[PDB]
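Pasting a structure here, questions to come.
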Number of protein chains: 4
Amino acid sequence: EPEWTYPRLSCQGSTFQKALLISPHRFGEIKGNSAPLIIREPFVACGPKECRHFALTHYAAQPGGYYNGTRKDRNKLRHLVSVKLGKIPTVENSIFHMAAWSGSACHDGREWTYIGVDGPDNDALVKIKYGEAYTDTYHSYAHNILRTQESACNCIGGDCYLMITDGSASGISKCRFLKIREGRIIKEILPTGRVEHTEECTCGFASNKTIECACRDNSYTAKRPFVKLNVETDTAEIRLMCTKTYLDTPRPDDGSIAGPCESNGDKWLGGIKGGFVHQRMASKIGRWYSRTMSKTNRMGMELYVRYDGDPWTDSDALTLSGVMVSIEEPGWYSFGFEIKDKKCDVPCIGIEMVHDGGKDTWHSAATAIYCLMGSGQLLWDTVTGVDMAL
Amino acid sequence: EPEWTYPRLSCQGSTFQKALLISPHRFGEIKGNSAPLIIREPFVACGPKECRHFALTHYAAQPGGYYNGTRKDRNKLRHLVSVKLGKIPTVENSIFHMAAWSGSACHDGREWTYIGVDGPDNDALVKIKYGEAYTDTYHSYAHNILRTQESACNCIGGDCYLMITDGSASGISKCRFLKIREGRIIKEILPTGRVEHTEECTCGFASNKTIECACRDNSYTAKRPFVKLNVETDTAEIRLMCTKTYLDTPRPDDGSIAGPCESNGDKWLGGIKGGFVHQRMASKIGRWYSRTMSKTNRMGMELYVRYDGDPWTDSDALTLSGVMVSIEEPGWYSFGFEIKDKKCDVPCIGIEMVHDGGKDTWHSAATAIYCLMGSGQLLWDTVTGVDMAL
Amino acid sequence: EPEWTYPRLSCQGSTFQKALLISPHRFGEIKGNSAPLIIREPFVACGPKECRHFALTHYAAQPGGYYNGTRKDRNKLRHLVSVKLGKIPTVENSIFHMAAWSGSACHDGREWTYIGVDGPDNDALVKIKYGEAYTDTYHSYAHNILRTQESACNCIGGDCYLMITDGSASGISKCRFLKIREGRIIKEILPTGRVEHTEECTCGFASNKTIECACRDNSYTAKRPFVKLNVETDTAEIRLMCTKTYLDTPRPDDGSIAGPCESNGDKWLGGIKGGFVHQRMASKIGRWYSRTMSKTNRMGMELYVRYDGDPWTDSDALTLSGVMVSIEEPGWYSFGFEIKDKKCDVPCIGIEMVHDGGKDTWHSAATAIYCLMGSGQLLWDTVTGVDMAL
Amino acid sequence: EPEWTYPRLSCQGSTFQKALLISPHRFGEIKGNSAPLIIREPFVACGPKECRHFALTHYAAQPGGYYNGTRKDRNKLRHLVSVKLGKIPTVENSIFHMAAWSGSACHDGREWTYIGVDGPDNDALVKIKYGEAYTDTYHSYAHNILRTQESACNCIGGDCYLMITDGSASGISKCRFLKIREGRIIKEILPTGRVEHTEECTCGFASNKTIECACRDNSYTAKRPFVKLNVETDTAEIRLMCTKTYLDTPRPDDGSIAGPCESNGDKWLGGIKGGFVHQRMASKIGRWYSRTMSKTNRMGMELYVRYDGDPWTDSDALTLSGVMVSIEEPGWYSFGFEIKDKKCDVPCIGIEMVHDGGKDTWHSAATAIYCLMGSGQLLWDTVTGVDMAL
Ligand SMILES: CCC(CC)Nc1cc(C(=O)O)ccc1N1C(=O)CCC1(CO)CO
Ligand SMILES: CCC(CC)Nc1cc(C(=O)O)ccc1N1C(=O)CCC1(CO)CO
Ligand SMILES: CCC(CC)Nc1cc(C(=O)O)ccc1N1C(=O)CCC1(CO)CO
Ligand SMILES: CCC(CC)Nc1cc(C(=O)O)ccc1N1C(=O)CCC1(CO)CO
Ligand SMILES: [Ca+2]
Ligand SMILES: [Ca+2]
Ligand SMILES: [Ca+2]
Ligand SMILES: [Ca+2]
Ligand SMILES: [Ca+2]
Ligand SMILES: [Ca+2]
Ligand SMILES: [Ca+2]
Ligand SMILES: [Ca+2]
């Protein structure tokens, strides 16, 4: 019985640096001989012995003949696949875990838990897979696209928590939390506080007692709903992030939202999933966030940090920490994950870099990686080097 | 000595849902760079640690230059191959186990048993392989295409049973059962009861004492010969399925076969292999069957269930349980298999979706998967997304 | 310390049957997307847990641009490669072990021993590799193409024996035997008896004390030099095969060589490597041989058996045992090997089927497999299904 | 806790022989179906159970559409990748470890340590990765292209040493040494003696106490700076090689540098990384070096040996030991590494054979291998067999 995974102390360090870049389409030339899968919503989750790179493929490759439709986000073809982090995710290299147009996964220290969501928009369903066996499901409660995180779920002592949501993109979307153990939902948690619209939550362990999430409100505020979840009482409350450094996109100039922490401000219809990871020290807590550069578009991506404090009531702007991607490169979904070293955990931030070339061609994405290593300051940015005409 | 496999209690659940789809030809475009094998008669078998996807390749790929002949079912080129369930079965990814134009396989908890059938139609022969070593054979007794199940054989406490048949497709085809242990036939069983024509049996454990099979009669009835095999006395009897929900194809309207359970009705020359799996509860028994939608063609596929009762003498129609495939998609051979979770077994139903485009092109198939997970009702159907012009 | 390999009793059986066929060029169409290596002199060797398929690649693939030269047998590019038996030997799937234009290998029960031969014709050299480390060599003693078996070397209790030869193809070629242990030559054996010309020896264990070989004399007789090697006294003697069923090619009509066992007869310049394997019973000894059909060309291949007796002095023709390949298909080098089952050994015969299309195109080969399984008679032959115009 | 790696006694032997050649571009024809990565600066490092082949890919393949730029040595795309020695390094077969335009790696007996260098020329940074986790960094001290060895770092009892350098290529480049343990720099060593310009050091264990390196001075002498590093006192001193057999390239005729050991002679602006490995005997020490044939260009490569003596003060020319590559083939970077046999170490010499075809096409390299095996003399040379027009 390989003991259960538990959050540890982060490894010593004080800055992020360019780590690894998976640009599969650097090999999809019409004149090349490779078959890189067409995907989106990628993310990484790590176990005690290995890190896996997950994504939602449109079940097609480049070069191929099924580019039309790769732009849509839901259909009966999309599948959750994954490869060892470091391997190019190609047709042959990939493992198709289950059909889904929305997913997540995490390793409890013994086995992998794979979460996938598919079905009709009005009654979609969450499927849970533990290793090889399909073991449970969950139904749409708001009957409007049951969806999940698009990032690693979190496990502790055997219990894994996962945020799911149901509702209109431009309306009410009260999220919920699932407490999964060995593949089956053993509890349903209903969040408290600001619950109007919450989704695509990037969660992580702030400690052995609390799991925190930075999320996405898609129709009311440029501020990010921030979840705090007590693992001991299994209760969860939500409140908007008080910092003037709005992490969502689009958004207005920093600090331009008048009023107290809780004020939503202009709707700024839409948003984006943002990265977020913890830096657990003995008596301090680093909270790293990522956010696109352009205030209105998905271009560039910068790193931000803020040690200690209550994100719920601290308006002091975040400390800029570096340019992971320039505004000349695409910066879409970002997520956080943690690599497990011999005696400590290593926080990282992934960055989906979408190759959007329009509706009349393929639509895929690279994945850029930045982790905590050493001191000083972020030294280098990331590019995809991909030309969509090849 | 990794203990022997034994049938367990099915995992809690009350409905089937779209699980996984392996559509290898979504990657065989003339403009792509993949090499998906051309196959047919696919099926899945699982061991304690992994599930493998088997099939009969025509030893050619798409795109290739050997499409002519992929339509025929027997020749000196066909081979039994397999890959980990989840991997696209391609030239590089596949393992060729042995030459055969008819096969089956199962895992006894220690090693894999591979069964293949090849040779001349008038004197074909069954080859048994245990892991790496070829260990035994069996000769044609009716000298007319010795053939096997095309689905997982079943093992218990070390002994594996397998149905084989010999005879005319439109005549007598008395099937037999082989009791294999560690690679060698240790017993031959002769069925009792209705034995005129029985084949392509989909078998599974109804319990530790009985192995049941839903089979195919190809020249007399649209009803399905149903086998019951006692593992303790090693005797087996056959009788036709009494339900008015005829599972074969072609077939007439349900309940239209006048007379008692045993009446054959019109010949309805031909048939098809059908899916069938068990749902073992503490004091109840679920029996799941699949059958094409069109009464005369291989289009669409619906799921059916029926708890308890004696299929041999119960005429009450089956309970429709969902549309796994629409009549607009192809639905050919279906089979059943079971995934092994930590403490219980998970029943599933595979569906070969053949890409028939005529005699002047390639002929291959995808494999759609549906397993028992959660409650409610089957929510979504499966498509292949493959265009045979690419 | 995983105990050393020792010859065991063959598994029960009384006939050979078509087992497996590796036709890599069924995937090398100019219109396909595969990269099967161009090779020759293939063979199989098995360990306790797996069988590997070895060959000498010309370091090129089909389709490619380096076909010119694939016809020559020696150069600075040829390499010894291998894959798990069952996997198509392609660029990606293969493992290049060492450069060589002549080779062999065997598993002592702990590690693999790889033998390769390269260098100039006048001073070639034998390289020995044990697992990952290169550990020893052997120099040309007759300074005229030091060459080896082209088939599995044989190991026992830790000591592996290997036949090597040096000399003119149409002249003297006194072979020698190397006794290798853990990668290093611990002894050199000089054969006794008829030693004029001996090579490409197919060796195997007739028992724990004797290793026997059927070989190739290339310039004097159509008869096959037969080696007997005592493992206890580490001495070896050679004498020509006395049977009237000449195994070499070319050769004259059977029994047409007048005189006693030892008479050479007409030169019949040239020859071919032939298959040969043992069937060890409790008190009997089966000796299986293969030989092409055409008396003058490499077309077709039939199986022959002969239980007990002394091949050195028995002129009774061999018992025809079946047509493994028809005279319409190519039949080149054949070899023997043994698969290791749980409690007994399973003898097999490999058949290199060369796709010779001339000097102005590629030149590669498939590998056909036949093993001992069941009773009755060899039922089916093997074809390559490959068209050299694609 | 798999014990730590320690230098052992070399395996018995007295000469080098052609071992293995990895020519990935023998498969990159425009008409082939393979995808071999475009790389440079390859090298090998071995652990107790396996040897890995590392290199710096330009994140492109042949055939591809990203050839422009493959000539430059630094950019945000270059990555450190590796495959099991014996496998062709292709898109699918390779593992991308981390982004870098300069690297090294070594196995401490438990885990792999990967070193990579990227960032801006004026402030580049060294990243250390231990297995899966990124664990430490090191900053540029001379702010001018922080670079590393391009060959296996060396570990002992758990502590790994690595040479790094910072400075102008045609000026001062005082190198430094890092003492890494379990992924983190636990010490910084400043060399003593001739420290004007030292880089691309090829290091190895001369004994349990000393690690020696043959390096590259790029702007002052054709002589090779030779490092001696005491592992017990963790101090290191440098002095130029005194032999008249200048190992650098370009260089003047041997022995033409007038003066004592320390004299630099004409600048001979430029240089090259050279191979160097040890042959540890009980009471003798073999030191093997490689150097291109042409005195001014990177063509051909010969092996040299010299037992015992102090390279710092011995002017006796080295003993020519063979032609590994002819002056008609390209001979670029050469390095040394050691394979670990059951009870002794086996020294080898790698040779990067660059396919330079100009600035208007691709630029990649094969890797030729020669190891210590047997006695006599190096018998055969190596060719790439690659035609850059295909
Ligand atoms: C409808 C809700 C919306 C977020 C506010 N979801 C969403 C947004 C984008 C995007 O803004 O680019 C891309 C994909 C999705 N997804 C879907 O449409 C199904 C679930 C998934 C997965 O693809 C992630 O939420
Ligand atoms: C001749 C008997 C008939 C079933 C009544 N078999 C059969 C039917 C079909 C089909 O109806 O599409 C496809 C393949 C076969 N098979 C053969 O011809 C050889 C054995 C195998 C395997 O391919 C399965 O029975
Ligand atoms: C010169 C001796 C001759 C056998 C009598 N060898 C030989 C014959 C053939 C053939 O007759 O088709 C093919 C290859 C070889 N080989 C060589 O030329 C080098 C060694 C090897 C390996 O290829 C096997 O002996
Ligand atoms: C600028 C210093 C110079 C050596 C004197 N480096 C160097 C030389 C060559 C070559 O002479 O062909 C190729 C690559 C490099 N490298 C770089 O430019 C970055 C580091 C690396 C790796 O590619 C190795 O030193
Ligand atoms: Ca592949
Ligand atoms: Ca928003
Ligand atoms: Ca491949
Ligand atoms: Ca019927
Ligand atoms: Ca591949
Ligand atoms: Ca002859
Ligand atoms: Ca591949
Ligand atoms: Ca120099």
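Following Swiss-Prot, chain B residues are numbered 77-466, in order.
This entry, so its header tells us, was determined using X-ray crystallography, 2.3 Å.
Every residue, even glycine, has its Cβ placed from backbone N, Cα and C.
Per Swiss-Prot, the features are:
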- B:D149: active site, proton donor/acceptor (ACT_SITE)
- B:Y409: active site, nucleophile (ACT_SITE)
- B:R116, B:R150, B:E275, B:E276, B:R292, B:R374: substrate binding site (BINDING)
- B:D293, B:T297, B:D324, B:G346: Ca(2+) binding site (BINDING)
- B:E117 to G: Reduced substrate binding (MUTAGEN)
- B:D149 to E: Almost complete loss of enzymatic activity (MUTAGEN)
- B:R150 to K: Reduced substrate binding (MUTAGEN)
- B:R223 to K: Reduced substrate binding (MUTAGEN)
- B:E275 to D: Almost complete loss of enzymatic activity (MUTAGEN)
- B:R374 to K: 80% loss of catalytic efficiency (MUTAGEN)
- B:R374 to N: 94% loss of catalytic efficiency (MUTAGEN)
- B:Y409 to F: Complete loss of enzymatic activity (MUTAGEN)
Using a 10 Å radius around its CB, how many other CB atoms surround B:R223 (mutagenesis position)?
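Within a 10 Å radius of the Cβ of B:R223 (mutagenesis position) lie 26 other Cβ atoms.
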Including all protein chains shown, what's the count of other C-beta atoms within 10 A of the C-beta of B:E275 (mutagenesis position)?
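So the number of other Cβ atoms within 10 Å of B:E275 (mutagenesis position) is 24.
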Pairwise over B:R116, B:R150, B:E275, B:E276, B:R292, B:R374, annotated as binding substrate, what's the top Cα to Cα distance to the nearest Å?
21
By a simple count of other Cβ atoms within 10 Å, which of B:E117, B:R374, the mutagenesis positions in the record, is least packed?
B:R374
How big is the Cα-to-Cα gap, in Å, between B:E276 (substrate binding site) and B:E117 (mutagenesis position)?
11
Can you tell me which of the recorded positions B:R223, B:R292, B:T297, B:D324, B:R374 is spatially closest to B:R150 (mutagenesis position)? Compare CA atoms only.
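When the Cα distances are compared, B:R223 comes out closest.
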From the centroid of the CB atoms of B:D293, B:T297, B:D324, B:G346, the recorded Ca(2+) site, which same-chain residues not already listed sit within 8 A by their CB, in sequence order?
B:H273, B:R292, B:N294, B:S295, B:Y296, B:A298, B:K299, B:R300, B:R327, B:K343, B:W344, B:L345, B:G347
Quick one: of the recorded positions B:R116, B:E117, B:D149, B:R223, B:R374, which has its CA closest to the CA of B:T297 (Ca(2+) binding site)?
B:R374
Which one is it, among the recorded positions B:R116, B:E275, B:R292, B:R374, that lies nearest to B:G346 (Ca(2+) binding site) by Cα separation?
B:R292
Which one is closest to B:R116 (substrate binding site) in space, judged by CA to CA distance, out of the recorded positions B:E275, B:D293, B:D324, B:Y409?
B:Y409
Starting from the Cβ of B:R150 (mutagenesis position), draw a 10 Å sphere and report how many other Cβ atoms land inside it.
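I get 18 for this one.
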When you put B:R223 (mutagenesis position) at the centre and draw a 10 Å sphere around its Cα, which of the binding-site residues B:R292, B:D293, B:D324 have their Cα inside it?
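Qualifying among B:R292, B:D293, B:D324: none.
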Give the helix, strand or coil assignment DSSP yields for B:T297 (Ca(2+) binding site).
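For B:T297 (Ca(2+) binding site) - judged by DSSP and reduced to three states - the answer is coil.
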Measuring C-alpha to C-alpha, could you say which of the mutagenesis positions B:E117, B:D149, B:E275, B:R374, B:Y409 are within 10 Å of B:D293 (Ca(2+) binding site)?
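Cα within 10 Å of B:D293 (Ca(2+) binding site): B:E275.
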Measure from the CA atom of B:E117 (mutagenesis position) to the CA atom of B:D324 (Ca(2+) binding site) and give the result in Å, rounded to a whole number.
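Each residue's Cα considered, B:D324 (Ca(2+) binding site) and B:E117 (mutagenesis position) end up 17 Å apart.
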